[PDB]
Structures are given as structure tokens and as C-alpha cells.
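Shown next, in C-alpha cells, is the structure this report addresses.
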Amino acid sequence: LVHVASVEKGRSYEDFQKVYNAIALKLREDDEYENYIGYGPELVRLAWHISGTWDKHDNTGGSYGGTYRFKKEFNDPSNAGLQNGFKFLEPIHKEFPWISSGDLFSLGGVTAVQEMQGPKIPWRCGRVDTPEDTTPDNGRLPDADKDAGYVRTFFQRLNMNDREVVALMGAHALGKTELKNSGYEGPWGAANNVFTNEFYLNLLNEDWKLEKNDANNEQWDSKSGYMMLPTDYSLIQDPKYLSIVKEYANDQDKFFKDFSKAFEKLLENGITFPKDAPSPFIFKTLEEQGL
Ligand code: HEM
Ligand SMILES: [Co+2]
């Protein structure tokens, strides 16, 4: 199956910068969310869960179709804790009804990452909403109680290699886990509304202890009150992953370039851009607009 990007009828880079700006301004407006974490981390996770449904073997799932708008997918157990980010975006869709759902969910994550002082992430429009019957069944998103072999194997389905995996997992500098969503509890670090390489430094520098939690799942805890999922921990248990973790912990510039590429790829897997499709767009932050 082939999904060909189709640019929203007469839209252009400034139309999409407007939508960016709208999401960015609402991030500021609602920055009290989750005792001032803000909605940024939730939007990044949202954009990853909408994209993470892709199966490269038959091109099912993926961001192009905007299928998260159907109750089968937004009620996926794996998507618990994303309902507020979804509701966040709803009025903005109402403000810009010409944009497709997948373009909107994808753009939410690009916007969040940039506004949280992360790398610029080029973005491309043209995802086209696809009907209810194309929604992917539940179960395509990764489990957290697993090891490096699982992770490596899992991400192969998303066409991601070891560097891309380690780079993408770096978004766990953002936000936190909550028992009520995922059965895990705590943040990975202190500055969890800022996009930095802190995840890698914490993995490497903190003393970690396997402990069982209130949901009877096991997770790795530090006395500073940080935590690592077993799949996060697997990144230093595996020699090849460990090497790249060290690389990003030592060079945030390198992490930013690698993350930007991997995240764009993640968001665009499944999509065929025609020969005369427009080039990727890089959005200015509010800051760069003096807004
Ligand atoms: C083996 C792959 C993955 C696993 C098992 C995993 C697991 C989880 C867990 C269970 C949490 C907590 C959710 C909660 O309780 O609300 C979560 C949070 C988060 N994850 Fe992942 N994740 C992985 C990959 C990714 C990737 C690739 C990214 C981004 C490129 C992503 C970004 C996020 C974000 C930003 C949050 C915080 C959301 C919040 O605070 O609102 N994760 N992850
Ligand atoms: Co949350």
C-alpha cells in the first residue's frame, strides 16, 4: 500500500507557521499543566504514538492516516496519558480546519520539541486523513518491561537502527511516568520541560537499583528520585547501545542532530513524497519571531 503526500489545497509555509505558532502560544498559555511541566512532553509522546503504529512490512499504521482520531486507537491502553494532549490540539484543529489530522499531530511534536529549546526539526505537510477501517489494531507500541534485544527487534519494524533508537529514546529527558497511565512512577531527570541530553547523563552517572513499584512492575531508581524503565536501562546493558549513550552524553550537539533526523523520519515513515513535493520546512520558534 502506498500513501502519497498531498499538500493541503493552496497551503504554504506561512499557513503552517501559523499553526505552529498557535500550538506554541497554547503551550505558554497552559504552562501550569502538571505542576509546570507544561504540555510539551505529552505532545511529543503523542506524535510518537501516532507514528509508532507503522509496520514497515505492509505499510499499515503510520502517521499519514490520522487514525488516532478514531476511538479504537485513542483508547489503546498504550495511549493512556495522552488524552489531555489530544484535547489540547482539538480546538487548534477547529481554528485550522484545513490541516489534516496526521499533519496536526505530527506538528504538535515538532512544535513541542523546538519550544522546549530542542533542535530544529524539519517538517513536511501532506498527510491525508484515511477512514476508520484503516485504523491499526491495538498492540503495536512497545512494552516497557523488556530488554535490549526486544528494543532492537521492535524498532526494526520502524526501520530504525541502533543510533536512531538511542537517539529517539533521548526524548525521555522530557516529562515523567505516572502509575495511572503506564504502571511506572517518576521522572528520568530534573529539567523535564527542557530538551537536553540529560537522559544519557543520568543513565550513565546515577546509581541505579532495581525496585518493584506500586503497580507491581519493576523499574530502576536513583536516590535523587529519578527512574529508568527496564527498556531505558537496556541501553547501558547492551554494549553497542552503551557506546552510543556515552557518545550523546558527552556531545549534546551530536545528540540534537541525530534526534532531529530520527524524529523527522519517524514522523514520515509510511509516506511517499512525490517528486515535486515541497522541501521540508523549518519553523521559527516563538522566540525567533519575537513572539
Ligand atoms: C522502547 C520504546 C519506548 C518505551 C517502552 C517507552 C515507555 C514510556 C513510558 C512507560 C513512559 C511513561 C508514560 C506515562 O506514565 O504517562 C513514557 C513517557 C514518554 N515517552 Fe516513551 N517510551 C519509548 C519510546 C519513546 C520515544 C521513541 C519517544 C520520543 C521520540 C518517547 C517519548 C516519551 C515522552 C516525551 C514521554 C513523557 C510524556 C509525558 O510526560 O506526558 N518515548 N515512555
Ligand atoms: Co503525563
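Residue numbering for chain A follows Swiss-Prot, covering 71-361 in order.
Each Cβ is built from the backbone N, Cα and C atoms, and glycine gets one as well.
Features reported for this protein in Swiss-Prot:
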ACT_SITE  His119  active site, proton acceptor
ACT_SITE  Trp258  active site, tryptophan radical intermediate
BINDING   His242  heme b binding site
MUTAGEN   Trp258 to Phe  Substantially diminished activity
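Cα to Cα, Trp258 (mutagenesis position) and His242 (heme b binding site) are separated by 7 Å. Taking the C-alpha positions, the distance from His119 (active site, proton acceptor) to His242 (heme b binding site) comes to 14 Å. Cβ neighbours of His242 (heme b binding site) (same chain, under 8 Å, six or more residues apart in sequence): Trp258, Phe269, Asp302. Other C-beta atoms found within 10 angstroms of the C-beta of the residue listed as 'active site, proton acceptor' number 23, with every protein chain shown included.
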